[PDB]
Amino acid sequence: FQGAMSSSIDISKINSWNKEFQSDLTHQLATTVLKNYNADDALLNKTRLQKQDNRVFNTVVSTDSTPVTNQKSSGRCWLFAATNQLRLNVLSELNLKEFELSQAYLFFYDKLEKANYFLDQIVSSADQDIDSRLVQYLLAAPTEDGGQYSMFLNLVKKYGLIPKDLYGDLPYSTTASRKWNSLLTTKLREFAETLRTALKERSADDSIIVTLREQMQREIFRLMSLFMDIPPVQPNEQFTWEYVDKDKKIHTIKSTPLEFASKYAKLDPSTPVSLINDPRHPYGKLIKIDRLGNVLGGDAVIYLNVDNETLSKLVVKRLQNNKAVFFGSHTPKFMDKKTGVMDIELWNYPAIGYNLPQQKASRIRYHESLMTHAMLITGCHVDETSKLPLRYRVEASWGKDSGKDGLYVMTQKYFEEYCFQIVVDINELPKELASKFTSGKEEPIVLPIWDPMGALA
Amino acid sequence: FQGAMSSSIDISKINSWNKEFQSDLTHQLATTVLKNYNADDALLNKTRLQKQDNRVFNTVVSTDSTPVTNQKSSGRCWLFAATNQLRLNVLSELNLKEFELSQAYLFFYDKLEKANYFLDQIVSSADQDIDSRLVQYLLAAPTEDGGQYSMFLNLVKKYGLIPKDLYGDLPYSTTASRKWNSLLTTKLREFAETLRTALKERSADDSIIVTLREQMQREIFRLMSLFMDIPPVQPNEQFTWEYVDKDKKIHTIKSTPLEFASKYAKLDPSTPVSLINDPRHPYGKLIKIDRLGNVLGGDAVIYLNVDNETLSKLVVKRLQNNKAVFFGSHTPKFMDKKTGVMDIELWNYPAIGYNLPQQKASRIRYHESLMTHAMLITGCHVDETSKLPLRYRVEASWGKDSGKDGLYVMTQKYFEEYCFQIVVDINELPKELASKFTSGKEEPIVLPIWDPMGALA
Amino acid sequence: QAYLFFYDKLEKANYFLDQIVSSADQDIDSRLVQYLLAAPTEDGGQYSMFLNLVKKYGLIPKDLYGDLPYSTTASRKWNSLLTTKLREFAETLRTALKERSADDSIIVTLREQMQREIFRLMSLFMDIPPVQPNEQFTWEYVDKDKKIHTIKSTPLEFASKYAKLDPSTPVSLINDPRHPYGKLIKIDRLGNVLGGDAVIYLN
């Protein structure tokens, strides 16, 4: 009783506290302003903006990202950033004023595969209760648009890549996937029950279950084909692409999605590895997200945990190699879309006595921070006097009207506190870290499928 | 030197002061917010708005002001408020869902008369230099839309009043008079020179001057007739007006502008007198604005200066007599158009250390406050416990989308500090004050034509 | 509605801290704690949570406290700001509880400083109502006939005398085919006011 009493909200207390706060001028000013405008609009600090909004970068890639890509109303950031990193190779190698690899191509198969992956997850978890943590989590969002880099390579290894001119964002559902996803998800939830029920009496291998899963695949594909056409050529099937270079010269390339991904996009699925700064675990360790995937039997999401200094130096090195860097972070924390600035001190919250002492590892453990989006670092500014990077240039996939022409400037501090993963080629790593991948003695720290360090949606 | 040095802006001083101010949190918060939004939008105090935005009034007139009038882009407030006070008599007496007296009718003649008044002012000041204070002031804005109540009665005595159905705001220039005024003014300035030049050699009465002034009148009228038609009937000429009451019954009234103003609008030009609270002069005195006018030879602007208690009690009495009160004030000081609130403490300026100790009389003397608009008080709330008015209900002439359906709530304090004149009927005054008008021993305090207590434009 | 909204949010934040203390024994990654940290100040509620507010705070006319503040018609940012703090306090409390018991004066003080801080931040986005539950208010209004009236009452008295609410009569019925009909259903831990009534449905 005494305890509950002390833990209760006491009306005299809050009114007394109120009186106290109202006697302070900063508080009087704050409550007057904060009742009128959004706290971010009110507290944005222009004095800070003046200095931090710097677009001079001394270490940049040589090719321009033209045109600016827009995922629209979908969580396809990861696909745009993964390809925004490769398309540069085509532009460059073919001399094009503009060029885009088809993000819709990967989107269609990613969604198809995931739906299929979901059914498999259900069968393999038929032993647990409907209300178990795992099954309820599987049913939560089986076809979300978000993904990881490993899930991107899984798609490329099986399906390749093709020019956008052969399959673009024409369909309504590619730029507004919510309804499409809702419709599929409702069906998948229907099939989840039909499968679990059927599995009560029979084993996963009973031909009955095998048939049932196939009719489901068929039905999933049928519904999907209603919102997007299946690509016009198969992974190993030839396509013909006609185009124009920057000189107005015409060319015709005949290739297959699989060959195009290597021969022209220059992607070797064997070199990219993901590094991450997850202070909840020791550095030098491999981290694995259980069950997270898209293609049944494909590669798992695995990260090599490293410290920020290491992570920051790898980004600089890669930029020096003339390659943009895929990275995941917590969007839109401390990100100002109007000015295209990512600075954790751009808003004067301490002026209203609002400070956030909780640290990175705890922010993650306590449900405050997680990876939510994927973007591309195309440049950075290293400080001459034997110093490190002070800011980075970031390319988003939200159109030219977002940030400054689609571009954002990110501080070193933001990168350390609200970014987590970067992707580099294993040959860019020091033997020390590369062996962590090449050897066979590294036992990964395995996290739950619902871990905050997952899909960039 | 030492003096000039001490009076100079010293760079070290301001930077030292800056450092001092930045160490204070209220200041840090203030400068962050004040760089982002308009100070009125940022400092509006909703806690205060919550209480002051009260639309309950226990002493109101019985007739509704329908529909809400809109002067648009012109300074015809005074004409709308002067007639908004009389039209109520027509609605009431004829039972009409809606009714408006023609404001355009008075506007056309007011402008015509003023232009003509200007020429007369020039002739009578031909003795002074072109750069004199008076002549330069005469040339400043000879045809502004603003006026006073005396100038309103001057028009009514000569031209009468007619229903708006016979002459409305159809012409572009009635709702956007700037260009029209600019065009006339340029001509008047041309004539000012032609007259002064002609007067160097000849006397005002030389037939040459008499002719010249007439050709000018003619030219002024011609140009005016290009932007507005002269009313369709003369002051003593009969007009025929057909209408419908609230019962859907049809009626035809035959009258003249002059007869209509008395017989139906119930205006007796002999009863209205203007009272004013101008703390620069002793109360009990009559105040006269030299030269201010519109109709040559018409009545002068004269105010009976009284204290606010007296002024406030007269407004209550008039409302109790079921009559709205014409009043002038300094718009838009401490007036919030979105909420329709007139409260000098509605914005939390003291939270940023911004206080205004300068008093009424000094505000006027020092060019900070003057009468700028005219509106109509249609109600007020008297405090039961032997108290006075706490707030007043105000009708503006800016359309239904201004304030709350065109309505504003004004505090007693605002009325005392930022309102100056009210108009009542001499029979509403105590014999004490009325005699100030009826006797002949009251020598008025005469102010310059440019005095802040003038035309409500 | 803003009157109830302000107290509902305040109470919930406070309810959250209590939930954290009572679940300090489980792991940070447990299903319950992770769920508690998910959305401690969401706007949504149940009818029982509505009566809990009315029993303690009453009801007042909107003319005395409306949706004026930005955060009442756009609560997302306000909620985000509070939630981030609550997540900070969740850690500070669990950490402090490793070494000490819930009743150690240290914990009692810590929870109070948190309440204070929660209230302070809230008062920045909405003013606390102008009168206390048992404090009199004066309300002036107009009927459909244009007649003026003044009612003097308290939030608690107004809720009964004028709004006609007797918190003892309302019950919630539900059609939840997952359970047999005729049974009572109770949602564990769901609430807003610490120690208030639970969400119970008659299926």
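Note that the numbers count up from 1, one per residue, in the order the chain is shown.
This entry, so its header tells us, was determined using X-ray crystallography, 2.6 Å.
For all residues, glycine too, the Cβ spot is worked out from N, Cα and C.
These come from Swiss-Prot:
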type	residues	note
ACT_SITE	B:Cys77	active site
MUTAGEN	B:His373 to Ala (Swiss-Prot position 398)	Abolishes Hcy-thiolactonase activity
ACT_SITE	B:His373	active site
Local Cβ density at B:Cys77 (active site) - other Cβ atoms counted within 10 Å:
27
Name the secondary structure element type, per DSSP in three states, that contains B:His373 (mutagenesis position).
strand
Cα distance (Å, whole number) from B:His373 (mutagenesis position) to B:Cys77 (active site):
6
With H, G and I counted as helix, E and B as strand and the rest as coil, say where DSSP puts B:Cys77 (active site).
helix
